[PDB]
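**Student:** Structure provided below as C-alpha cells; questions to follow.
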Amino acid sequence: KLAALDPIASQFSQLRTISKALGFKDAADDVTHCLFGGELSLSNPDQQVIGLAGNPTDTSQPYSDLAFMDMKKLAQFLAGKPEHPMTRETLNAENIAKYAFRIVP
C-alpha cells in the first residue's frame, strides 16, 4: 500500500547518537515515558526513540538537557504545530537534527 514518508521522522537514521549507556530507563516501574505518553523502549518495534534537546547545536558536535520521546509522535505533533513541544521555538524538518539524538544500545 501507499505510505507517506514523513520529512521529519525520515531523518531518524541520520541523527547524532547517544548510547543507552539523563534519565532514560528503557521499559524492558521507574520507566521513562514519552513526552506524548507511554513507556519508551529501544526494543519497541513501533517507536523511534530520541532525546530532544532544549537548545540546538550544529549537526555533530556530540551531545553536551534532553526530553525523551518517540520521534514518530514528535513528527505528527510538528506537522500540525512546528514548534518545540517544551520551548515553543521553531522546530521542523529543517532543524530537527540540531535538536534530536537517536538513542542506541
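Indices start at 1 and increase along the chain as displayed.
Backbone N, Cα and C define each Cβ position, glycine as well.
These came from Swiss-Prot, pasted as-is:
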MUTAGEN   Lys20 to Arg (Swiss-Prot position 453)  No effect in ubiquitination
MUTAGEN   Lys25 to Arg (Swiss-Prot position 464)  No effect in ubiquitination
MUTAGEN   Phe36 to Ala (Swiss-Prot position 479)  Loses ubiquitination activity
MUTAGEN   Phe77 to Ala (Swiss-Prot position 525)  Loses ubiquitination activity
MUTAGEN   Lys81 to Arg (Swiss-Prot position 529)  5- to 50-fold reduction in ubiquitin interactions. Suppress PCD in susceptible tomato leaves
MUTAGEN   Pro85 to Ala (Swiss-Prot position 533)  Loses ubiquitination activity
MUTAGEN   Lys98 to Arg (Swiss-Prot position 546)  No effect in ubiquitination
**Student:** Among the mutagenesis positions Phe36, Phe77, which residue has the fewest other Cβ atoms within 10 Å of its own Cβ?
**Tutor:** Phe36
**Student:** Given the mutagenesis positions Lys20, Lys25, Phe77, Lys98, tell me which ones have a C-alpha lying within 10 Å of the C-alpha of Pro85 (mutagenesis position).
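**Tutor:** Candidates kept after distance check: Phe77.
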**Student:** What is the interatomic distance between the Cα atoms of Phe36 (mutagenesis position) and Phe77 (mutagenesis position), given in whole Å?
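**Tutor:** Between the Cα atoms of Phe36 (mutagenesis position) and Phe77 (mutagenesis position), the distance comes to 9 Å.
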**Student:** Neighbour count, 10 Å Cβ-Cβ cut-off, for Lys25 (mutagenesis position): what number do you get?
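**Tutor:** A count of 13.
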**Student:** Between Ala28 and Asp29 there are 4 residues with no coordinates. Please give the Cα separation in whole Å.
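**Tutor:** Roughly 10 Å, rounded to a whole number, separates the two Cα atoms.
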**Student:** Measure the gap spanned by 5 unmodelled residues: take the Cα of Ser64 and the Cα of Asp65 and state their separation in Å as a whole number.
**Tutor:** 8
**Student:** Given 6 residues with no model between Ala21 and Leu22, what whole-number C-alpha distance in angstrom do these ends have?
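**Tutor:** So the two residues bracketing the gap are 10 Å apart at Cα.
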**Student:** On a count of neighbouring CB atoms within 10 A, which of the mutagenesis positions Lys81, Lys98 is highest?
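**Tutor:** Compared across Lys81, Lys98, the most Cβ atoms within 10 Å surround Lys98.
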**Student:** Roughly how many Å lie between the Cα atoms of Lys20 (mutagenesis position) and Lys25 (mutagenesis position), rounded to a whole value?
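**Tutor:** The separation of the Cα atoms works out to 9 Å.
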**Student:** Rounded to an integer, what is the Cα-Cα distance in Å between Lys98 (mutagenesis position) and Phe77 (mutagenesis position)?
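**Tutor:** On Cα coordinates alone, these residues lie 18 Å apart.
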**Student:** For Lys81 (mutagenesis position), just give me the three-state DSSP call.
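**Tutor:** Where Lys81 (mutagenesis position) sits, the three-state DSSP reduction gives coil.
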**Student:** Rounded to an integer, what is the Cα-Cα distance in Å between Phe77 (mutagenesis position) and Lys25 (mutagenesis position)?
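**Tutor:** That comes out at 23 Å between the alpha carbons.
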**Student:** Provide the three-state secondary structure of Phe36 (mutagenesis position) computed with DSSP.
**Tutor:** coil
